[PDB]
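A.B. asks: Right, I'll just put the structure down here and ask away after.
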Amino acid sequence: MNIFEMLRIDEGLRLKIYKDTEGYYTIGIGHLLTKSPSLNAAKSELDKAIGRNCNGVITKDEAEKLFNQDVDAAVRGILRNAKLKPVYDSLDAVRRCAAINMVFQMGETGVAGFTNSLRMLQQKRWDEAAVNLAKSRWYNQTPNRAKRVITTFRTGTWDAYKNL
């Protein structure tokens with residue numbers, strides 16, 4: 001398992017514009033297009049992202065290209081964020097994947113606000129971190145995914161993702 005396989009499980013793959021868990025237009029492997037309620041606005045963002053007139057549909061190669069860009073953006077966002085970088089650097093490789101997953105789902109600013117959980121993670125107080133992370137809108141709105149990511153932080157193993 002690696003971060004691509006992990007987020008592919010959590011986000012799925014859809015080649016036509018769809019609405020994500022929050023009702024926002026999205027495509028591919030969790031690529032958010034816009035928070036606007038306008039499908040036309042989403043289609044315009046899609047064409048801009050892919051570089052051709054897509055009419056709301058992309059290929060698997062295009063979805064995977066957006067995904068590579070998005071994972072890279074999540075990692076770069078962590079490394080540029082003064083609250084997130086030290087915690088990330090303190091983590092082992094498996095737990096770094098859990099961190100990237102959270103930033104991919106909710107964005108860098110959003111995770112950087114998880115102040116108390118970040119401190120527990122930096123301190124390697126894993127069970128305490130797990131309890132704190134679950135006290136969140138994130139957990140209540142996407143509990144199955146949050147449980148997987150939390151188990152990954154708690155254990156430092158891929159047990160929650162084996163086998164898919």
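Using the three backbone atoms N, Cα and C, a Cβ is placed for every residue, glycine included.
Looking at Swiss-Prot, the entry for mutagenesis of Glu11 to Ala, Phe, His, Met or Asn says: Complete loss of enzymatic activity. Here Swiss-Prot flags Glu11, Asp20 as active site, proton donor/acceptor. In Swiss-Prot, a mutagenesis experiment is listed as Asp20 to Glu or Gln, annotated with the note Loss of 99% of enzymatic activity. Among the mutagenesis experiments that Swiss-Prot reports, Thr26 to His is described with the note: Facilitates transglycosylation more effectively than hydrolysis; covalently bound substrate. Quoting Swiss-Prot on the mutagenesis of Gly30 to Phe: Almost complete loss of enzymatic activity. The enzyme is destabilized by 1.5 kcal/mol. In Swiss-Prot, the entry for mutagenesis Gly30 to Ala states: Almost complete loss of enzymatic activity. The structure shown retains the original residue. The substrate binding site annotation in Swiss-Prot covers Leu32, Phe104, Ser117, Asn132. Quoted from Swiss-Prot, the note on the mutagenesis of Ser117 to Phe is: 10-fold decrease in enzymatic activity. For the mutagenesis of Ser117 to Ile, Swiss-Prot gives this note: 500-fold decrease in enzymatic activity. The structure shown keeps the original residue. Under the heading of mutagenesis, Swiss-Prot lists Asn132 to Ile and annotates it as follows: 5-fold decrease in enzymatic activity.
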A.B. asks: Pull out the recorded positions from the set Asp20, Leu32, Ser117, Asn132 whose C-alpha sits within 10 Å of the C-alpha of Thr26 (mutagenesis position).
C.D. replies: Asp20, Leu32
A.B. asks: Can you tell me how far the Cα of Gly30 (mutagenesis position) sits from the Cα of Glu11 (mutagenesis position), in Å?
C.D. replies: 5
A.B. asks: Counting only residues 6+ apart in the same chain, whose Cβ is under 8 Å from the Cβ of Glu11 (mutagenesis position)?
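C.D. replies: The list for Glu11 (mutagenesis position) reads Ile29, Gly30, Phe104, given in order along the sequence.
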A.B. asks: Run through the Cβ atoms and count how many others sit within 10 Å of the one on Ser117 (mutagenesis position).
C.D. replies: 24
A.B. asks: Distance between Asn132 (mutagenesis position) and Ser117 (mutagenesis position) at the Cα atoms, whole Å?
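C.D. replies: Between the alpha carbons of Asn132 (mutagenesis position) and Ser117 (mutagenesis position) there are 6 Å.
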A.B. asks: In Å, rounded, how far does the Cα of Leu32 (substrate binding site) sit from the Cα of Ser117 (mutagenesis position)?
C.D. replies: 26
A.B. asks: If you draw a 10 Å sphere on the Cβ of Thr26 (mutagenesis position), how many other Cβ atoms land inside?
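C.D. replies: There are 21 of them.
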A.B. asks: Where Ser117 (mutagenesis position) and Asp20 (mutagenesis position) are concerned, what is their Cα separation in Å, rounded?
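C.D. replies: On Cα coordinates alone, these residues lie 26 Å apart.
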A.B. asks: Applying a 10 Å Cβ distance cut-off over all chains shown, what neighbour count does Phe104 (substrate binding site) have?
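C.D. replies: By my count, 25.
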A.B. asks: Can you name the residues of this chain that are 6 or more positions from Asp20 (mutagenesis position) yet have a C-beta less than 8 Å from its C-beta?
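C.D. replies: Listed in sequence order, they are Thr26, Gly30, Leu32.
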